[PDB]
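> Mind having a look at this structure? Questions to follow.
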Amino acid sequence: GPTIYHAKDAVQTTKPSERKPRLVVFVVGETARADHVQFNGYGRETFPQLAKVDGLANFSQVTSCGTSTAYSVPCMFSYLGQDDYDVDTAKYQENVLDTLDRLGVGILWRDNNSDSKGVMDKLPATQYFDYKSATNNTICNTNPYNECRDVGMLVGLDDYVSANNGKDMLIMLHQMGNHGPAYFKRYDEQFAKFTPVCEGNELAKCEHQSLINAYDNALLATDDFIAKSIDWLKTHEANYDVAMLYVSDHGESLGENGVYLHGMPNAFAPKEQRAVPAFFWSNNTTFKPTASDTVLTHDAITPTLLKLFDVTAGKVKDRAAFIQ
Ligand SMILES: [Zn+2]
Ligand SMILES: [Zn+2]
């Protein structure tokens, strides 16, 4: 049958013709655990750069829709919520990006992870780019693995802003982040702060502290990427109200009870695979975060993205969001 719509009643209550246009980067994070962020109680400073950003909000009580990228990513952009979510048919539902595009918001998705897991499939091919290879990513030569880096997704974004100047814009950066098993490959060597590091692709053969250290070094690289994304947004704050939303797609098991990696069914998965960090920053009070300890899930993402662009829609109007 046809695409199943959920927000045909969506309306944008203020337009970029009547107020300052809005430019948002949504970092779609990867494999990051809430309990390895110092803001949430971790006894190591894994986010030192974000710790120094004025106006950076951290959300300490967020849990994911699921435990893998294929499962969680479509749910993050869904109208259905985790309880009604069906991974098999998510591709055939109107999602929040479809709504925003229909209402005139520019949508761009750069992917240094895998792909959009069906989220971008109805939208024009010109709105999605594979940043896992040097065909598009200019930052793949900073490490001996030739692995393309998340910071490469920021290069050239000014051309996109110029081509859509004066419109509202939402840019998804799907980062490699902390995906394993080979955490040691996920960061350039200026982030090799904690030692010893487990150097291999079979984590069950790692000594425990060396496994943690490799994982935490990868978090330092993500701290840096998010900080640089905020720096990029700041270069546009004269002409746009700017904001950055970060949410990880799921956590990671690090050997607790013999469990590694992620992907367990929600009915069985340990809390480590579900408790995820989330951050929000904006340049001014056009947006206001909700309380940092609000109990939230991935169901909060769709209403947040709508609120960022002053869009209302009946399907999610009583949902808690990351902003007021
Ligand atoms: Zn995975
Ligand atoms: Zn993932």
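All positions are counted from 1 along the displayed chain.
Keep in mind that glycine also has a Cβ here, set from the backbone N, Cα and C atoms.
Pasting the feature list from Swiss-Prot:
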BINDING   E30, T69, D249, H250  Zn(2+) binding site
MUTAGEN   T69 to A (Swiss-Prot position 283)  Abolishes transfer of phosphoethanolamine (PEA) to a lipid A analog in vitro. Reduces resistance of E.coli to colistin about 16-fold, by comparison with the same strain expressing wild-type mcr-2
MUTAGEN   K117 to A (Swiss-Prot position 331)  Abolishes transfer of phosphoethanolamine (PEA) to a lipid A analog in vitro. Reduces resistance of E.coli to colistin about 16-fold, by comparison with the same strain expressing wild-type mcr-2
MUTAGEN   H262 to A (Swiss-Prot position 476)  Abolishes transfer of phosphoethanolamine (PEA) to a lipid A analog in vitro. Reduces resistance of E.coli to colistin about 8-fold, by comparison with the same strain expressing wild-type mcr-2
> What are the sequence-distant neighbours of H250 (Zn(2+) binding site), meaning same chain, six or more residues apart, C-beta distance under 8 angstroms?
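Correct list: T31, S64, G66, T67, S68, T69, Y71, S72, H262, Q273, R274, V276.
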> Helix, strand or coil for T69 (mutagenesis position)? Use DSSP.
helix
> Ranking the binding-site residues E30, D249 by other Cβ atoms within 10 Å, which is at the bottom?
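Minimum Cβ neighbour count within 10 Å, taken over the binding-site residues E30, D249, occurs at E30.
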> So what sits near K117 (mutagenesis position) in its own chain, CB-to-CB under 8 Å and at least six residues off in sequence?
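Once residues fewer than 6 apart are set aside, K117 (mutagenesis position) is near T69, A70, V73, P74.
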> May I have the list of same-chain residues other than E30, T69, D249, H250 whose Cβ is within 8 Å of the Cβ centroid of the recorded Zn(2+) site, in sequence order?
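These residues sit around the Zn(2+) site: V28, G29, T31, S64, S68, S72, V73, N113, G177, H179, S248, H262.
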> Those recorded positions, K117, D249, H262: which ones have a Cβ sitting under 6 Å from ligand 2?
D249
> Please list the recorded positions from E30, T69, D249 whose Cβ falls under 6 Å of any atom in ligand 1.
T69
> Mind checking which of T69, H262 has the fewest other CB atoms within 10 A of its CB? They're the mutagenesis positions.
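With the mutagenesis positions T69, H262, fewest surrounding Cβ atoms within 10 Å: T69.
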> In the three-state scheme derived from DSSP, which category covers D249 (Zn(2+) binding site)?
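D249 (Zn(2+) binding site) sits in coil per DSSP, no helix or strand.
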